[PDB]
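Heads up: the structure comes next, in structure tokens.
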Amino acid sequence: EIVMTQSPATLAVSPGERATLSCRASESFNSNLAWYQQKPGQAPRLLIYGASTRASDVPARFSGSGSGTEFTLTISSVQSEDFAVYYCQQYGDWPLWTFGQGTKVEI
Amino acid sequence: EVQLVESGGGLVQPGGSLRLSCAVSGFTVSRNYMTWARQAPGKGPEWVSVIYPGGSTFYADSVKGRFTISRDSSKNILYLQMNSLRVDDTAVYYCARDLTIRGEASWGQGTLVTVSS
Amino acid sequence: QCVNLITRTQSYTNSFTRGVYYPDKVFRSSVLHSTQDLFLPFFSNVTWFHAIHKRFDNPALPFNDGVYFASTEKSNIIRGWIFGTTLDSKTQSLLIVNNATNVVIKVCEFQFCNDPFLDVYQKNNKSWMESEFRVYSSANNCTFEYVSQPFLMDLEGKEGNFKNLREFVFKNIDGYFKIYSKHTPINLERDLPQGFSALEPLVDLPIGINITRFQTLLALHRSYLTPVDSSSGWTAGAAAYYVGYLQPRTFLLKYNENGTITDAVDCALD
Amino acid sequence: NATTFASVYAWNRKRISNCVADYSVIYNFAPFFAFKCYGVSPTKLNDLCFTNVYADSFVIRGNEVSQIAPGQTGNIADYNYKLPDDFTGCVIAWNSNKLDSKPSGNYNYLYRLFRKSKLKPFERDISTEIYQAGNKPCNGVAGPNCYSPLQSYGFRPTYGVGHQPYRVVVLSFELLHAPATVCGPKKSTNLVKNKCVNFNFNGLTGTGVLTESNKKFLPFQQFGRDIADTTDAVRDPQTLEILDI
């Protein structure tokens, strides 16, 4: 099935700054990518589905762009709560999908 | 709100058997897809098993032929019976109502499933 | 809808040499042969109905191992054909309609009326304004279709003397229902003529059914200017036609050098 | 080759009866993704005779055309279509990316993934009832977990091999006690004359030599057996050629 890589894997952005993450797929799916946020010791929380729309009670800073084998997630203003781990799930053959590996964002 | 409570985890030797319960509050387990997600401490999550309201159950490539996924509609509890466990099955187990096509998602707290001898 | 008349209120004659058809699709010339088959017996009692056409009847004609029909008439007021067992959404039923433009053949479960009726006036339009279609009116839950060429000879013939005689044989055997037809001109204007001609087959339909009753449908409808005299003019005397039944006997034939059946004898007579 | 192809949720029954199938331009049209034919083989399909033929049309992804099989369930095989286990036919699927997959998106193409039970084989369930995926009743409005049973494919020319629009034409052949109405038996060699030759006309076989038309056959006739119960006059079924044997 389709796997992914996350670039960069050593992300570290200061608070109050724009943040950029990129997901590169292995194969091509039907433009179904889900950006998920997991905090340490917490269940993962979905932010972006289809790489174009935010989730319920998710702020407007997170924005997805791109289609195909490259996707870009942009955080407008990280303020002391979005420092977590991000996965780009590929639900092109949903519910058969694949989550990420790890993108620990440091202060 | 949707609340998922996982229970039954613990230390079980490889080659043994175990049963996990997942209490679900918010909907019916016979009308929703329940994913039995795994997460490694070092790596990210993965899909392991899925279930359909019509009774269609699917397993991953490394877990097929050993696991049983079941539902209790009257008790609203998702059950997972695992047999012939290995060392690689030491992870943190979640009940995942992903449902990411429409755009709502709920994930359980999970239990640290440890398989070692 | 449905029309049933509360005002509801058989002149037998003789068939001499009628009801002979080609038994198969083989050709033989100037020879003779015999067949054990079901024909119309010679010199038999047939039911000549009420010899006018005002009058609109509801009989129950039973179908039994084929029916021989013959009715010399003009303008083709008699058109329909309904076959079945009870025709009330319980057992299988069959409908044949034989209008001027086309023919329609269905096998369905229709709710046929006790006395169904086809459509029709002109009234400064010169075309018949089709009023209603009270034949089945319901129960279209069936899954069959069959359309072919229009069957009968053209209608609205107003010749000074009687011209057309239309002769049919309905043979429902093996679930392989067969139609035999003949259109012949005789101008003598008296009942069944004394003569001889053969009938030819053209339609085989395999469906598989038991037919215990059949009934034919009449043309015209309610008298026009619908507010006045909608439907009260009619009595149980519908039309004039000839119906006979078939029996299995031996009916040794005679072929000419052109293969046309010219003479026949009965082996159960004198 | 149908423009505006019928989608998977509302596959139209196109029952074929009293027709003579060819089974040749079917195979010789478009590069087929999967020409799998379980139960019957497509090579002998032109020789096999069937009573009734159904044709159904699906539009599904390339990862969903493998779901169409007896005993298989999935996104399409559980709620969009179900196959009877006595199926005799083919599961032919296209690879139509040029005709479908608009750049703006073929959002008219959807598929069903909500149902209270499994689909019955050879049953179509087209409804617009709001599915109760949760515990609370819907009562018309989209409540807590009340959603439409349809989900959009969003077909566009950026998708993968298994996610492009895929046109599936499935043929169902059924036989019963009724005589077969759909066959492919059109094959007739040219004829010769004045030669010792075996002949096969309309199934009836024999041998001998041939002579052209001389007699006075009826407008409807095909068999000219004489007094001696011997076949001696025949007609060519394709063209009105009366022969003597």
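Numbers run from 1 along the shown chain.
Determined by electron microscopy, 3.4 Å, according to the entry header.
Just so you know, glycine gets a Cβ as well, placed from its N, Cα and C.
What Swiss-Prot says about this one:
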type: MUTAGEN; residues: D:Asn1 to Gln (Swiss-Prot position 343); note: Reduced viral infectivity
type: VARIANT; residues: D:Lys102 to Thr (Swiss-Prot position 444); note: In strain: Omicron/BQ.1.1
type: VARIANT; residues: D:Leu110 to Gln (Swiss-Prot position 452); note: In strain: Omicron/BA.2.12.1
type: VARIANT; residues: D:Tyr111 to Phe (Swiss-Prot position 453); note: In strain: B.1.1.298
type: MUTAGEN; residues: D:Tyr111 to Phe (Swiss-Prot position 453); note: Decreased HLA binding to NF9 epitope. Increased binding affinity to human ACE2
type: VARIANT; residues: D:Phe114 to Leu (Swiss-Prot position 456); note: In strain: Omicron/EG.5.1
type: MUTAGEN; residues: D:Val141 to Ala (Swiss-Prot position 483); note: Increased resistance to neutralizing antibodies
type: MUTAGEN; residues: D:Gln151 to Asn (Swiss-Prot position 493); note: Reduced host ACE2-binding affinity in vitro
type: MUTAGEN; residues: D:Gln151 to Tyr (Swiss-Prot position 493); note: Reduced host ACE2-binding affinity in vitro
type: VARIANT; residues: D:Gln151 to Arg (Swiss-Prot position 493); note: In strain: Omicron/BA.1, Omicron/BA.2, Omicron/BA.2.12.1
type: MUTAGEN; residues: D:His177 to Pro (Swiss-Prot position 519); note: Increased resistance to human covalescent sera neutralization
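Counting Cβ atoms from all protein chains shown, D:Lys102 (variant position) has 15 others lying within 10 Å of its own Cβ. In three-state terms derived from DSSP, D:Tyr111 (variant position) belongs to an extended strand segment. Proximity to D:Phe114 (variant position), judged by a C-alpha distance within 10 Å, picks out D:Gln151 from the recorded positions D:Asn1, D:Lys102, D:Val141, D:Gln151, D:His177. Here the candidates are the recorded positions D:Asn1, D:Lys102, D:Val141, D:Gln151, D:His177. The one whose C-alpha lies nearest to that of D:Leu110 (variant position) is D:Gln151. Sorted by the number of other CB atoms within 10 A, the mutagenesis positions D:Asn1, D:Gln151 start with D:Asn1, the lowest. D:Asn1 (mutagenesis position) and D:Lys102 (variant position) have their C-alpha atoms 18 Å apart, to the nearest angstrom. Listed recorded positions: D:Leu110, D:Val141; maximum Cβ neighbour count within 10 Å falls on D:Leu110.
Rounded to a whole value, the Cα-Cα separation of D:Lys102 (variant position) and D:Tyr111 (variant position) is 17 Å. Around D:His177 (mutagenesis position), there are no C-beta neighbours below 8 angstroms that are at least 6 residues distant in the chain. A C-beta separation below 8 Å, combined with a sequence spacing of at least six in one chain, links D:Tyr111 (variant position) to D:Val8, D:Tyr9, D:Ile60, D:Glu64, D:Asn75, D:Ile76, D:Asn80, D:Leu150, D:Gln151, D:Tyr153. In this entry, D:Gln151 stand out among the recorded positions D:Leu110, D:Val141, D:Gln151, D:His177 as having a C-beta under 8 A from a C-beta of chain B.
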